[PDB]
Amino acid sequence: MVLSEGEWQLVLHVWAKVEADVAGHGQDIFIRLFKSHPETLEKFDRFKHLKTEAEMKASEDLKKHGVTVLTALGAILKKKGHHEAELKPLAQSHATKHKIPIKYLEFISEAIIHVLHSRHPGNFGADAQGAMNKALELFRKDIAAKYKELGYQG
Ligand code: HEM
């Protein structure tokens, strides 16, 4: 796939709003993911034990991880599709150390879209949501191809 420049514009325009508060957005997103698809919490040895959304909100480690994740995603989105180098180390650790199935990347992509919709309704109308969805599908597709070359397709 290939996004057009106007689509990339819609995606970086709302991403600039997220970047005003990266830790808050990282928190909302992981909490939405864990509540919606609790099985994903099992992949985190560091977080597994968290029992409630209150514990999640209070976890500093989880907040730090949210910032690490969104910063890496933001760097990939700003590449506008030329993200080969960025995706290499990411694909290697998620396929051979963490073992994150594409399915879970679909689940956080839904959590991202839900939180942007909630927080940024004015900058995240239908067209902007379509462009973000397209950018995340491109991301998933390129990572799934890398997983395959690495021997994990999963
Ligand atoms: C937008 C998608 C994602 C991006 C951009 C991303 C980014 C990162 C980065 C940059 C790290 C630290 C470096 C490394 O380990 O490679 C990390 C670690 C990790 N990610 Fe991902 N990730 C994403 C989605 C996921 C998902 C959906 C899951 C799980 C259900 C997950 C599970 C983990 C785990 C277990 C670690 C290690 C955490 C540790 O204990 O510190 N990641 N991720």
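If you go along the chain as it appears here, the first residue is 1 and each next one adds 1.
The header says X-ray crystallography, 1.9 Å.
Quick reminder: no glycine exception, Cβ is built from N, Cα and C everywhere.
Annotation comment: Swiss-Prot describes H65 as nitrite binding site. Applying an 8 A CB threshold to same-chain residues 6+ apart, the list for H65 (nitrite binding site) reads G26, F30, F44, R46, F47.
The feature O2 binding site is assigned by Swiss-Prot to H65, with experimental evidence given as support.
Mapped onto three states, the DSSP output places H94 (heme b binding site) in helix. Long-range C-beta contacts of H94 (heme b binding site), restricted to its own chain and to partners at least six residues apart, with a cutoff below 8 Å, comprise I100, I143, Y147. Summarising the annotation, Swiss-Prot assigns heme b binding site to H94 and lists experimental evidence as the type of evidence.
Shown in sequence order, the list is empty: the chain has no residue 6+ apart in sequence with a C-beta less than 8 angstroms from the C-beta of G122 (variant position). Looking at Swiss-Prot, the entry for natural variant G122 to A says: In metmyoglobin.
In the three-state DSSP scheme, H65 (nitrite binding site) falls into the helix class.
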